Amino acid sequence: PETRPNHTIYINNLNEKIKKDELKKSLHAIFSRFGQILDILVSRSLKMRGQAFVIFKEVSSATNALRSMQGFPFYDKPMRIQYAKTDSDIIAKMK
RNA sequence: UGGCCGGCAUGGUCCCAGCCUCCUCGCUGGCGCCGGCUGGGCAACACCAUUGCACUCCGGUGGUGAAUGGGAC
């Protein structure tokens, strides 16, 4: 069951051998052109590794970034993108 | 040596270079042989497992079971 459009895009299948700080940076490097990015959450834990939440200011940006970067080779692996199941707190604190 | 002990072997103190290492990366650390016990930590590094939807940091195991020569007194 697919997901509905969201301010945040959920990315996975990311190279797990990359340190958190570097990954967030590199991610911003290739995603900031789709629109303002409020934040990028990355965790290296057993349950959260290989994934990331890029939180865009405007849903259109998440949408664009989703369609444009699906399958993009990143750190030797094809990035897999989706909309986040629910809203990130940073977003709730507003809309 | 991370912390502790035994056996053996071994002239000494320096100086240059090279190499070594999870546990004060370096010139007022170390770089003979052998055996036993044992602490911490995944921070880095490695290996294993993981395709996982968060907004609470948080899987496991491994390494020292290491590294040579030369020069002056």
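Residues displayed in chain A correspond, in order, to Swiss-Prot positions 4-98.
Including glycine, each Cβ sits where the backbone N, Cα and C put it.
Quick look at what Swiss-Prot lists:
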MUTAGEN   A:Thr11 to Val  Abolishes RNA binding
MUTAGEN   A:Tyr13 to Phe  Substantially reduces RNA binding
MUTAGEN   A:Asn15 to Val  Abolishes RNA binding
MUTAGEN   A:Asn16 to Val  Substantially reduces RNA binding
MUTAGEN   A:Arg52 to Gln  Abolishes RNA binding
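A map of Swiss-Prot features onto the structure.
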residue	record	DSSP (3 states)
A:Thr11	mutagenesis position	strand
A:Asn16	mutagenesis position	coil
A:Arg52	mutagenesis position	coil
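Its own atom aside, the Cβ of A:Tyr13 (mutagenesis position) has 18 Cβ atoms within 10 angstroms in the protein chains shown.
Across the fold, the C-alpha of A:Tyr13 (mutagenesis position) and the C-alpha of A:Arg52 (mutagenesis position) stand 12 Å from each other.
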